[PDB]
Amino acid sequence: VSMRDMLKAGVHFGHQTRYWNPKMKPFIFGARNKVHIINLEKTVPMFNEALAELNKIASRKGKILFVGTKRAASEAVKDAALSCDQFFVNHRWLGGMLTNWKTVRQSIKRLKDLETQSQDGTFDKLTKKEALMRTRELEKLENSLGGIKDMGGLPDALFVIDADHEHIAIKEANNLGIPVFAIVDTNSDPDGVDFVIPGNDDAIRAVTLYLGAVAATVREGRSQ
Amino acid sequence: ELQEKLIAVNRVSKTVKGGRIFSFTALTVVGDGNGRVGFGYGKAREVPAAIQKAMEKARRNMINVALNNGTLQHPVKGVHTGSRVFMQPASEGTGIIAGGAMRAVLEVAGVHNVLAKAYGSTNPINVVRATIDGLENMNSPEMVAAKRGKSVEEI
Amino acid sequence: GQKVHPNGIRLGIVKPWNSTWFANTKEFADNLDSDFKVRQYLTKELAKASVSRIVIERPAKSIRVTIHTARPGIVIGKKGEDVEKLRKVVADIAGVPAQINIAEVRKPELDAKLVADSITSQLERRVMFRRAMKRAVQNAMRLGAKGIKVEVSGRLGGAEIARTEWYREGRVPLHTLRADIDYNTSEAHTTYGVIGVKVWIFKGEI
RNA sequence: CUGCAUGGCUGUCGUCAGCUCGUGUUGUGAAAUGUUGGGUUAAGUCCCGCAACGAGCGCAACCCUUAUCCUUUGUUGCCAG
RNA sequence: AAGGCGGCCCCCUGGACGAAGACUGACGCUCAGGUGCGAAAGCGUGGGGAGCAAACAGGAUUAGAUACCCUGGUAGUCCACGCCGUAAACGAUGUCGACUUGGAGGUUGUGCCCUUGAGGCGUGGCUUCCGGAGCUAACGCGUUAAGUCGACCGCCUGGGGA
RNA sequence: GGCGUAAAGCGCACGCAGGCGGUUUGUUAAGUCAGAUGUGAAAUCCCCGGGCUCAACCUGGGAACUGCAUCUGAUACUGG
């Protein structure tokens, strides 16, 4: 987890100056070619500050939920949650996953009917349209709720690639009093986020670096 | 365990092709008789359905307040929309001398002794907002010791 | 709009008939007028006995009334005693020699007629009508009615203007013919005229 | 006598595609969202999206009749050899 | 300053802004009563009169049409010198000063830069549109505030009557 | 307490009386503050008592009368 390594990814790179939030003024070096440059002597203490608590959450058997419905970051998040055996979201965040859990846990229950009732009772009562008008429902539920299906209750933390895009998730977490960690570009807002981790969130090897560290420090917490 | 008043019940309405769809708002406060207070505001098409939605909305959504021997620390103001609201701590055996909606909020908050006064509007909903606005910004001698870095005979 | 009668549209699909005898045109009007009086009697007697449904068939000469009821004990009385003094005033009303049977009803919470009779009873001893409705809906739904609506009508708590409060719970699909929609009806005779009470009770399909 | 005290039954807008709820969220609040948007359908029909996620009454289907064939059964119906 | 100001040329003339320096040394801010400026219409005396056009006339339309539409048309509109003192004279937001996150432009100065390009880096003034905190009943306002303060003035206290 | 749309910013300026006034040292002590004396009638009000069987009612002592004047100090702020 090195300032050398971070500079090789592109963690310093921002957005154009045009698009900044002025709440990210402390976490900025300066501009080149009209593009903001993230100060990495702010990042590296704040990252290793955060991974302290990801270990301390995962020590006492608490459920992390990764979030990344950027198209850049989607296949990274799926992969890096299955390494640690924690839960995720990469297609649409549903308006009220967490706040309206009690309702969502039906469409979990439905996903655990249609995976079983299939494979195992295999339907083979069909019609033939109704064979694939359950395969079309089981597909569309797997995307949306494949990650969170096993969770069985609310998570003890979030991890959010892009604060600004996934603003619905962060806003929900601060109703419920869940701790939020976020990767926060120059264009983004820090305010809802509990442990801000300033960083590029756009480029793919930037994202793979962070999930590298979080994957690592969950498993080390789980194993104890 | 905890105490739970019903302040107000309007009938509200919404017009359609047919004619009027009537509906009921209720407004409740709950509290632990000892410096915690929520308020909730339900709607439903029947009245006992609505009180219930409010009692739920009040339990969650519920805040702390440092009292002193069953009265306020110091004389507070408070405001929401039309309703201004001044409250003042009192000597023991005043009782809660105080208006309509104010009086509910203070009883279940476990204030025993205050001189309140509502100026402005006295719309029940905006007064229980203004009252709670008051009580939550109000601040103990132990908090201000910490702020300024003291702990004096001001304590 | 006015609804078709949900029993009547479903006869010889999923509901069966209640008079199940054959006639030709001489004796058809007479059988109907007998079967009317044998029901108009057995309703007036067995009011306390909680009677869903009086089937009548006619094999040979003879008439054969089945009764369905929540309370077999109060019809059969003791050693029959009551069954057997029903028969010999029935067998006048028909003309032919008679034969009464009985069936149980296991769940009186799921029969439309009995739910309605129940509610209609409470309204005559001046019970608040919203309680009486809402008890009945809960009771059916905890004994696994797939759904149920009830619908009282007309001078409720002795108002001066008639209204019809109604109260569904669960699924009640009345354009589905396949659906078994147990339905029935009753008039409460109060001091504020009549109050009518409908009750539908979905129990699942096919 | 009163349909202007009622039940029951019926006409009507209209076989028009609409009408709502729960939990969530926004708003001091009435309310809103869902139910809108891009396509499409006879259809709030279906898909894709989107602080909504779901559910119900409706639409559709399940019913009768008609349009082809097969199997069984032939009098009081039928007549190819 | 507001009302307002639009071909080109000359004469008389007011203000604003910027750069670097010099000079006075609180000489400042606000202002009841007072004085001035103040669109259009309108009035007075005298000129002018193309076009337009209140009044007025005829033609249509219409139940009627004292109007809208058409054909004409007088005051007026124009100049000089006087008055009148009013407008949704509106940003429906008194003047002066201080502080408080941003983005996109326009206009007009000015200083540094292989001026190497109609460019790169700053620094004043006026102005248009978004929008944050905050404010607001809400709509919205939002460094040109309706935000946070101070100085002085003007004004309001139910609807009609008025 | 208000004045963009609810009632409410003069049509805009200049400007006399009036109100307000950057920063620094000295001085004065008008405002201001502190202390002392004089007065502020008695009743009334308030406090602690007493007397009518209790109460109203009567009454002893106090406090109060937030004021005005004079004298002696203080000099941060305002004023000169």
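We number chain B the same way Swiss-Prot does; the residues here are 10-164, in that order.
Any Cβ shown, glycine's included, is placed from N, Cα and C.
In Swiss-Prot this protein carries:
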DOMAIN    B:11-74  domain 'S5 DRBM'
VARIANT   B:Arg20 to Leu  In strain: SPCR9; spectinomycin resistant. Not a ram mutation
VARIANT   B:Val21 to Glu  In strain: SPCR7; spectinomycin resistant. Not a ram mutation
VARIANT   B:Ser22 to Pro  In strain: SPCR13 and SPCR15; spectinomycin resistant. Not a ram mutation
VARIANT   B:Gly104 to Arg  In strain: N-660; suppresses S12 streptomycin dependence
VARIANT   B:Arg112 to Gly  In strain: NEA-314; neamycin resistant
VARIANT   B:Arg112 to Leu  In strain: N-421 and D-1023; suppresses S12 streptomycin-dependence
VARIANT   B:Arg112 to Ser  In strain: NEA-319; neamycin resistant
VARIANT   B:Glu151 to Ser  In strain: B
Looking at the variant positions B:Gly104, B:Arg112, B:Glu151, whose Cα is closest in space to that of B:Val21 (variant position)?
B:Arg112
Within a 10 Å radius of its Cβ, which of these variant positions (B:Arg20, B:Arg112) has the fewest neighbouring Cβ atoms?
B:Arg20
Tell me the coarse DSSP state (helix, strand, coil) of B:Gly104 (variant position).
coil
Do you know offhand how many angstrom separate B:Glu151 (variant position) and B:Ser22 (variant position) by C-alpha?
48
Can you give me the Cα-Cα distance between B:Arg112 (variant position) and B:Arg20 (variant position) in Å, rounded to a whole number?
23
Cα-to-Cα gap, B:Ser22 (variant position) vs B:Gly104 (variant position), nearest whole Å:
38
Cβ neighbours within the same chain of B:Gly104 (variant position) - under 8 Å, at least six residues apart:
B:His121, B:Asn122
Is B:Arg20 (variant position) helix, strand or coil when read with DSSP?
strand
Under the DSSP assignment, what numbers of helix, strand and coil residues are found in the domain 'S5 DRBM' (B:11-74)?
13 helix, 37 strand, 14 coil
Within 10 Å of the Cβ of B:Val21 (variant position), how many other Cβ atoms are there?
10
Have a look around B:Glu151 (variant position) and count the other CB atoms within 10 A of its CB, chains all included.
11
